[PDB]
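Chemist: Dropping a structure here in structure tokens format, bear with me for questions.
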Amino acid sequence: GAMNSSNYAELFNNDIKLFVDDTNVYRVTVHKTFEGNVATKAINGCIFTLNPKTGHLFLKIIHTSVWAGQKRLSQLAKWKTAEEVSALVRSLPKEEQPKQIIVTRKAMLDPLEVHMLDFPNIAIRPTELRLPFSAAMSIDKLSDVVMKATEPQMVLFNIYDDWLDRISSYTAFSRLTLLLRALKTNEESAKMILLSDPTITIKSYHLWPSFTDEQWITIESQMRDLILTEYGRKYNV
Amino acid sequence: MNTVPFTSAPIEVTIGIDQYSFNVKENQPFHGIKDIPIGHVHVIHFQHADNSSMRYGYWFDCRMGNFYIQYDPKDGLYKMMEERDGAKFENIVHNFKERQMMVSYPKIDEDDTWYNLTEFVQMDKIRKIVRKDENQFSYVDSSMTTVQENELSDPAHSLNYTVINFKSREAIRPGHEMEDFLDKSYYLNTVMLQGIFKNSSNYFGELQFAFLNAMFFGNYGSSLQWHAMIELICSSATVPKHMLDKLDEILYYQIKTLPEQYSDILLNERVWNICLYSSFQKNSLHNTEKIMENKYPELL
Ligand SMILES: O=C(O)[C@H]1CCCCN1Cc1ccccc1
């Protein structure tokens, strides 16, 4: 059934699973027209498909051309997401195919189930967790590849960098969700925290800075402070 | 007009005949039902006074044989049987009529209700849904499961309705996933009508039979089937005009006949609100929408 806090360690067992987040598939800016009406302009988006045990991120870039001449784009985007996830699964060798796909939004359940009818043994599940994957577009290297794309493109990343050489998947996922939650709550301040020390750099082959174990503890505390600080600003606490 | 005689009525029972019903007392001198209209299927059904568990009954057509009811004290129910000796049967009926030991099928001349509920229902199609080839009549009861219910346990005692599943490979063409899920016209017109049922009359016959088994026996799987067959049409953008007009008539008479006090258990809120107010056919069922809004405005 649905994935929640009760069965949370299941994310880090040896059954291959993927999270699918569709928040950033259909992206738009709203502008006034010369006549004073409102119109949208679609911008490039992406599907965020993540293996939480290994950190492998399958980032399918959604180029604005896929919306041309189509209607009901917010509905279409869920079906396009499901089409692309289905295509990804079929492209993987059998022993790499997931046993479960967890969608971050319940509106993805029927589109994905229908696209995956050929895989009756892959469970399609929602989650009670509020995960901050919408903030993926706040990771500079991910935003850059999405915005530069001139055609549909799949790009592969490890969203944990080399962390699994030193920490467990459970701890890596906790750090990722803390970083993303901070970037979602106050992007400017989160990026300030991450880069305020020019001596710690981001390797060319990485997404996040090369913090030592002690520095990650400090960074993580600063992110928790930021989240708490913003919570107090929001609710006047 | 035809007759279904009863050997006797040893146990107190409510007897239904089509949309009518009457109470028979324990050992009352009751010997059957006369003046049954020729030309339609009929259903004769039972609910025991001492155990309302299991409504059960028999679908039959008097043009196919001479049928009678006889209580079986071992199996504890009223059973339908065929009498092959025609002269014996005519004699029995004539004597029971002469002694006035029979109730008359109480059809009002103006009243087309039974025709309107059974217009497309054929005994030959009933016998394919309810498999028991050695009899010309078909037994149905409250507890019988459908072939689909069993997939999700005795198959010889099942209701073999046509399986309808909106999230199945049968319903969804590879490469048309969104199209086929949001518009069921392919599944209705090509798969079901052209492919399985052959024509709309057979589709409507199964729909009508499912409704009647739901209403007369409280058969839950039949209710599921009835609603699935409605939703399949209403969720198709492309339906022949003559089917939509006929569906409105079929549903209108079904809603008209349903007991007001059984609405809570025989009508699915989701399906009806979807069909009348959100679906492609939300504006094609004028007669059905009007009776539903006036009779069951709570459900909506
Ligand atoms: O569409 C998105 O997901 C992103 C893309 C980046 C810019 C806008 N926002 C949403 C947004 C829509 C309409 C008005 C204001 C904001």
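One is the number of the first residue shown, and numbering goes on along the chain from there.
So how was this one determined? The header says X-ray crystallography, 1.5 Å.
Cβ coordinates come from backbone N, Cα and C, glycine included.
Quick paste of what Swiss-Prot says about this protein:
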- A:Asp21 to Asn (Swiss-Prot position 1853): Reduced growth at 30 degrees Celsius. Strongly reduced growth at 16 degrees Celsius (MUTAGEN)
- A:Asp22 to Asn (Swiss-Prot position 1854): Reduced growth at 30 degrees Celsius. Strongly reduced growth at 16 degrees Celsius (MUTAGEN)
- A:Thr23 to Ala (Swiss-Prot position 1855): Reduced growth at 30 degrees Celsius. Strongly reduced growth at 16 degrees Celsius (MUTAGEN)
- A:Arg105 to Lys (Swiss-Prot position 1937): Severely impaired growth. Reduced growth at 30 degrees Celsius. Strongly reduced growth at 16 degrees Celsius (MUTAGEN)
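Each of these features: where is it, how hidden is it, and who are its neighbours?
Modeler: A C-beta separation below 8 Å, combined with a sequence spacing of at least six in one chain, links A:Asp21 (mutagenesis position) to A:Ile47, A:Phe48, A:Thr49, A:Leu50, A:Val103, A:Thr104, A:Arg105, A:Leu131, A:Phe133, A:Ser134, A:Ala136. The secondary structure of A:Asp21 (mutagenesis position), as reduced to three states from DSSP, is extended strand.
Of all the Cβ atoms in the protein chains shown, 28 others lie within 10 Å of the Cβ of A:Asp22 (mutagenesis position).
Over all protein chains present, the Cβ of A:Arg105 (mutagenesis position) has 16 other Cβ atoms lying within 10 Å.
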Chemist: Over all shown protein chains, what is the count of other CB atoms within 10 A of the CB belonging to A:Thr23 (mutagenesis position)?
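Modeler: Total other Cβ atoms inside 10 Å, all chains included: 20.
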Chemist: Work out the three-state DSSP category of A:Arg105 (mutagenesis position).
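Modeler: Going by the DSSP assignment, A:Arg105 (mutagenesis position) belongs to neither helix nor strand, so it counts as coil.
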